[PDB]
Amino acid sequence: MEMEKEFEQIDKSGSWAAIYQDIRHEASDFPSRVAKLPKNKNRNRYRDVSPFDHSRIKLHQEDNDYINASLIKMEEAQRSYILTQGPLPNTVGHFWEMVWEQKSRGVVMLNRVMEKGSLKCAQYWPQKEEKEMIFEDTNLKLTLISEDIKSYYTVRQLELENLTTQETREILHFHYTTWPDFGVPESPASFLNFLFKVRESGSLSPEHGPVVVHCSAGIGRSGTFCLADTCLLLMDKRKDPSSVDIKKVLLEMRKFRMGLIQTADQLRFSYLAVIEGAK
Ligand SMILES: CC(=O)Nc1ccccc1C(=O)NN
């Protein structure tokens, strides 16, 4: 059923809440035993948001390999994403270790450091060229190279150096800066343009490791980003773009990380992003 028609049918009936709860009811449930170990309590921002054991990203150290991050692997779309929480004061070094070990080219950030008067994630990148950051626990150095600030998003060029081998890589930081404190954007125009800037970059492409995407919890706004990307590209691939069932793509993605899409408004916005994106 053409999603644009399904959309108007849900909107006229005002049943967004009922569709959304159907997804919550049918969603996968897998063990998260490593996340709940007592040694990992300060590695988790929220007690009710954990990566599944089967799909969690492992840090390449013998000490403690745990980070709140998941590999979403979409087989038919031929895309991979890592979805992770906003780094904490004690996980900033782990975050950049993961970016290094997984060979990511891009980081996508969908939140502000402060929202609603509270801290939503650590200040994990350098704000001035001449004041670089060093993560002593993971032996990495991070330098701001350049910054391009636009109305809806900022793009930063960063240099990440493995102080152990003295190899360097260029990482692109794509920061969406205008998601509102409450609700969802009124129009997806600026979200879609942000998405096609990340694609243009090569960050989503198979010659690199998976893109790292995050918000505060790594399930809401992060969910919207990878659902829209995957749904649009399936439409570019299949002989019938109307066969693309957004609810079925979301349940497939929810086999890899719990809670993706947090509200009925985010589900509606995702439809609006794919519907408008198809034009
Ligand atoms: C399929 C589609 O409409 N993509 C976009 C959406 C919104 C803004 C830009 C683009 C784009 O294509 N950029 N190169």
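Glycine too: its Cβ is placed from the backbone N, Cα and C atoms.
Per Swiss-Prot, active site, phosphocysteine intermediate is recorded for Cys215. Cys215 (mutagenesis position) falls outside any helix or strand according to DSSP and counts as coil. Residues near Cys215 (mutagenesis position) in space but far in sequence (CB under 8 A, at least 6 apart, same chain), listed by position: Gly86, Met109, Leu110, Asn111, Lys120, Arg221, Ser222.
Residues or ranges marked as substrate binding site by Swiss-Prot: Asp181, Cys215, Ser216, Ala217, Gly218, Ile219, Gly220, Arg221, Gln262. According to DSSP, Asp181 (mutagenesis position) sits in a coil region rather than a helix or strand.
Here Swiss-Prot notes a mutagenesis experiment, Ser50 to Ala or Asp, with the remark: No phosphorylation. Look at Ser50 (mutagenesis position): DSSP puts it in coil. Annotation for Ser50 (mutagenesis position): same-chain Cβ neighbours under 8 Å, separated by at least 6 residues, are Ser32, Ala35, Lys36, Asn44, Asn68, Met258.
Annotation for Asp181 (mutagenesis position): spatial neighbours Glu115, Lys116, criterion Cβ-Cβ under 8 Å with sequence separation of six or more. Annotation of the published mutagenesis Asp181 to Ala in Swiss-Prot: Substrate-trapping mutant; the original residue is retained in the structure shown.
For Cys215 to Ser, Swiss-Prot lists a mutagenesis experiment annotated as follows: Catalytically inactive mutant; abolishes sulfhydration.
The sparsest Cβ neighbourhood within 10 Å, among the listed binding-site residues (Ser216, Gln262), is found at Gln262. Looking at the residues that bind substrate per the record, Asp181, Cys215, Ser216, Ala217, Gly218, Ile219, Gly220, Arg221, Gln262, the two CA atoms farthest apart are separated by 16 Å.
With every protein chain in view, the residue among the binding-site residues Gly218, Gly220 whose Cβ has the most Cβ partners within 10 Å turns out to be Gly218.
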